[PDB]
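The structure under discussion appears below in the form of structure tokens.
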There are 2 protein chains.
Amino acid sequence: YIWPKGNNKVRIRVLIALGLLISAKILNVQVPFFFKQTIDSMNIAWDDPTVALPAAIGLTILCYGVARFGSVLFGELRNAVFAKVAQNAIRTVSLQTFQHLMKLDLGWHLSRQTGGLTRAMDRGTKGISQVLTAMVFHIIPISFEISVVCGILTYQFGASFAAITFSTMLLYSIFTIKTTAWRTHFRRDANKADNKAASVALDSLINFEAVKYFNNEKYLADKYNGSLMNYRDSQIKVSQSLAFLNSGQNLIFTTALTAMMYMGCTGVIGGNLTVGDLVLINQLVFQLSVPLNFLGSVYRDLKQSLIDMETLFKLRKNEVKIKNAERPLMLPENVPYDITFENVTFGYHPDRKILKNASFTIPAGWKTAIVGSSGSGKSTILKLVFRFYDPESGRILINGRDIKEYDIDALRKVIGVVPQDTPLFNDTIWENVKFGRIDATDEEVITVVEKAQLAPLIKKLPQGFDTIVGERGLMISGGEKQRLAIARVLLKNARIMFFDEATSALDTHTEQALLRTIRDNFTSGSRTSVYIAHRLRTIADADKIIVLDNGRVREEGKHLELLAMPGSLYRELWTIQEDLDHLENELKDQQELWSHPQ
Amino acid sequence: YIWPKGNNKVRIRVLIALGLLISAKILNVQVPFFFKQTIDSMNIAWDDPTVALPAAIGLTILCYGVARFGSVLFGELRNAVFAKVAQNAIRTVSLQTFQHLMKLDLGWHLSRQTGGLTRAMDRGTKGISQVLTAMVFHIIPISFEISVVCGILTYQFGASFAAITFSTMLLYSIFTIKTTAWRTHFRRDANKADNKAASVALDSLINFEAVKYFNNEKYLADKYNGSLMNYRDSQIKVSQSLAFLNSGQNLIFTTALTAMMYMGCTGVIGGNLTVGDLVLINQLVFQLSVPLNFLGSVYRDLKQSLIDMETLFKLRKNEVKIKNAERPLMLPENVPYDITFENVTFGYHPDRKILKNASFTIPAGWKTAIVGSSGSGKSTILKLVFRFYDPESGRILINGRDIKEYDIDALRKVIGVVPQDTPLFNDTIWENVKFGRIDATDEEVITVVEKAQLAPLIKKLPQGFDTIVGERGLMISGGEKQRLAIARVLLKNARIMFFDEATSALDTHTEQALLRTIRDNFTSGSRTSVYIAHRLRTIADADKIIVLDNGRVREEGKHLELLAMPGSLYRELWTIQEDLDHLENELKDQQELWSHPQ
Ligand SMILES: N[C@@H](CCC(=O)N[C@@H](CS)C(=O)NCC(=O)O)C(=O)O
């Protein structure tokens, strides 16, 4: 577990904290001596009431202060150092988890709830500032000080005292915890009712019409008042239990202290103890009560943080499935790449075979389209080319070589993707376009936004390039979004290009515009382009069309040749698809007639 | 004016805490006397060291305990009593806020963001338990004790002491706040960056594919590390400045205390002051340090909670626009209700009129339907009849009386609504059906669930009637929901009945089933039914059809007679509606073909 330190001088700082820790408590126990000695050093003659104060004691009362102040300053300095340790561990862990997170496989990321992960990794770091704080700011200081104090008690007043001091500390613990763990049975009940009343008031605000259309209002009001009164009663039991907790804690010390001052007064009669000795055993034992109040909030905290920190550790336990083998190839530099599928059988889970023994070629320089109705399996080409997944049977070759043997990072570099639904980042657009390639000159970025015909957006946008998009920002049209994606893939300048269903922008008028801006930028310039559509009309000018059916390659040719082929599937698809376009275009037209008055 | 006093004898409870407060600092200040007395009364002979302890002082050390414990015990009790005051005010405010909110008009409820209201009142109560605690648990107790201690000092030790005690108090405050206000610019910066890292890591996990489809990864890891180091470097400055604060605060009391032991020891030379008196001025002035360390978390809270208490109060400021006049009519008793529109002009925002000078009669007992294409203004009939809004020009009468003169509750009680989208409540269905009329017998609720043909749903449902429906529960189909809304209006048994676009259940077979269930329960039984439809096909059996266009009543008659009327608008609407239904029926057929892998 743990092990934030390995080979460095951060442990230098760690010793320093401990020195400042030890040396802050020494200065603390030293304070009451200076109070006792100063008391005794005044229990004398003074029949000349005009004498100045002996410096011999003037010094001793400075000592009091510069030991009182000394104790705190070294405790603060202990803290300020160790934070430079703590904040360092969190920064280092939060990154290595993130970094290892993306080295993880796609199948993994898809099962995992992204929020279950964002919490797990955040609440993972909280559980470190919870557990390193528990030790260094509380337990170790309270361990040393209690050790030292009972030590001195044995030594200077007798184990008679030390016995009851340490005993009281233990009684304090095994009352604080046995009460505190008990008293969560209220907060977990208070914020319960708080939520009950929270939900009643919310329905009553959303469904405002619904309560209006009926009687009620009063029904929901004293339904609220019901939940409100449950919560009042519950919070009342919290404030009350707290009183009991604080009174029980004080009664422990007050008697512990009171009974000792008795014990001290016998030693003043027995002549063994001075009068300062009374102040000493009082103020000595009292100085332990202060930090003892904190270490009662914890216990559960230490329980919850023990696991919440492991769950964050457990993440990096996860194994990487898709890795490049030993002696991995980079390979070809300046040739156009072709793609071939040899008997590829693949799906997610052996129950679902999606690609059933698929074989075909995607030649270099060409525009190849891959079409098929619902269930075809075109839906999984790119993912296999990008080795996101690996095929269960059969293999996939680029330029005669299996891509398994290629360097998995090298491969992915030459492939550009315009995805069906583009992601935006909570950032500037100018930072979203630049996402294509980081080292882009400002000039490159403008041209690419120009080439894509994204200009009208930034002009229409008041805050221009600096406008914030993302879920937490300004939302833009699908068209402007897909336009941005074209922009990105222009910057990346890949050799192989995928357009995975690029134009399911649910507006035909907008699809037209996008398909043109694409036919301008990606025309046969020794880029090998794969188009994956289900609207064949948008890929009719392809150099090769591969049509899949229930996971297997049925036909394979050009548009005009596939259409003319007797008994072709393409013609069935072209026909329904086209009959459909006329229909939903015709239906849109009539919705319009009914859309406005007459 | 949080008004802890009003008209009840809860102000008796209020005094007790204050009493418990007053009698708790007294028990506190006496503790150094009993410690002093015990010191002086032991500074004597004892030349017989076998004597038992004199009771005169055994009592003096008892007095110490039962004053130390008593002081706290009264402070705990002051708090547990006063919670029973605080918690009560929140409840009282939480209800009248809730109650008055529903007296507000639909337009108000529609503009205000509903979560903003839920935050406002949740954050509203925080600012009361914060300002009631700040007063009774801190400011007053520490003001009272400072006075008492400064009283004692001037009285028994001279203004010499009081001068520097009180000065230390001010020096303490007007440093802490002046420091704390400075040091907030770090937590407001740490959690700033923490949110930056938050969004980075989140974006890199949702758009995990995008970062994979591109270069980057490394780009995003050290975009995180930037924020991570922004946060680390920020969090240290939090710990560093905190150390300064606690050190700076400790310096203040340490010199103040030390300097007084000087000033005290000189009064021991002058024979004026005993040695216990050294303990006395120390511990008295020390016992003022304890609660002062908390009272530094405030000042800003006192500001933030002051406005968060004011915005929550600003709510009841809001004017109720739709209110009944003085001496409002209830009226007609056992007659069927009719509805008539006299020159009604209405819109939201006076510039954009929806209903333009509409006049028509909705005769009693009949089934009246109101149809029209978009812009018609049928879209706003119900809202006006329910006095949600009031017409700009013209009036609306039920049985000859302007509905403005009716008791707005009396009016709304006789109108039942089956809305286009029924709302669900987070509760059982049985409680959602019973919502129609609360005082319904359990049997009544059964007959209604039967009549509505809702029975099949509760049988199909796992936990039967007790099943939890709602957003944070189990969602049911539109058809089942509209089936439940029909149920509710049966329990209500209203005299006037509106079916606002009830069956735009985007599933036709389910529409047909519903219309049958409606036509069975609502047959002219001295109930006057108004249907607002846009598929005229569903209201052809009406007794009167009123057709609106661009806000004005164009034609008005029966189904067959309107159809036959030459140049009628109804035949035009009938025609578009007919073709439209025919198209989307054909389009349903064609999508199915492409929907399957054959
Ligand atoms: N001396 C106090 C510090 C009081 C204080 O201002 N604490 C900060 C920590 S930086 C805080 O967040 N207080 C609550 C707030 O101001 O919202 C303590 O350490 O217990």
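Our numbering is plain: 1 for the first residue shown, then up by one each step along the chain.
Looking at the header, which is where the method is noted, we find X-ray crystallography, 3.4 Å.
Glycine is no exception: its Cβ is also placed from the backbone N, Cα and C atoms.
Residues or ranges marked as domain 'ABC transmembrane type-1' in Swiss-Prot (evidence: sequence analysis): A:14-304.
A 10 Å cutoff on Cβ-Cβ distances gives A:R119 (mutagenesis position) a total of 13 other Cβ atoms nearby, all chains included. Among the mutagenesis experiments that Swiss-Prot reports, A:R119 to Q (Swiss-Prot position 216) is described with the note: Decreases ATP hydrolysis. Decreases transporter activity.
A:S247 (glutathione binding site) carries a helical DSSP state (H, G or I). Under the heading glutathione binding site, Swiss-Prot lists A:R183, A:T184, A:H185, A:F186, A:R187, A:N246, A:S247, A:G248, A:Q249, A:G296.
Feature annotation from Swiss-Prot assigns domain 'ABC transporter' to A:339-575.
Residues or ranges marked as ATP binding site in Swiss-Prot: A:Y348, A:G372, A:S373, A:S374, A:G375, A:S376, A:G377, A:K378, A:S379, A:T380, A:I381, A:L382, A:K383. Every protein chain considered, the tally of other Cβ atoms within 10 Å of the Cβ of A:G377 (ATP binding site) stands at 23.
Counting every protein chain shown, the Cβ of A:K378 (mutagenesis position) has 25 other Cβ atoms within 10 Å. One mutagenesis experiment named in Swiss-Prot is A:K378 to M (Swiss-Prot position 475), and its note says Loss of function; significant decrease in ATP-binding; no homodimerization.
Classification of A:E501 (mutagenesis position) by DSSP places it in coil, neither helical nor stranded. Among the mutagenesis experiments that Swiss-Prot reports, A:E501 to A (Swiss-Prot position 598) is described with the note: Loss of function; slight decrease in ATP-binding.
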Set of same-chain residues at least 6 away whose C-beta sits under 8 angstroms from A:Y348 (ATP binding site): A:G107, A:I354, A:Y389
Candidates A:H185, A:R187, A:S247, A:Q249, A:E501 (recorded positions) - the one closest to A:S373 (ATP binding site) by CA: A:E501
Nearest-integer angstrom distance between the alpha carbons (Cα) of A:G375 (ATP binding site) and A:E501 (mutagenesis position): 15
Recorded positions (A:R119, A:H185, A:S247, A:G375, A:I381) in Cβ proximity to chain B, threshold under 8 Å: A:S247, A:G375
Recorded ATP binding residues, A:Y348, A:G372, A:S373, A:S374, A:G375, A:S376, A:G377, A:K378, A:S379, A:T380, A:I381, A:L382, A:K383 - maximal Cα separation rounded to whole Å: 19
Integer Cα-Cα distance in angstrom, A:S247 (glutathione binding site) to A:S379 (ATP binding site): 69
Cα distance (Å, whole number) from A:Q249 (glutathione binding site) to A:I381 (ATP binding site): 69
Least surrounded among the binding-site residues, given as A:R183, A:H185, A:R187, A:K383, when other CB atoms within 10 Å are counted: A:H185
Site extent for glutathione, whole Å (max Cα pair distance, A:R183, A:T184, A:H185, A:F186, A:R187, A:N246, A:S247, A:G248, A:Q249, A:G296): 20
A:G375 (ATP binding site) CB neighbourhood, other CB atoms within 10 A: 16
Integer Cα-Cα distance in angstrom, A:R119 (mutagenesis position) to A:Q249 (glutathione binding site): 36
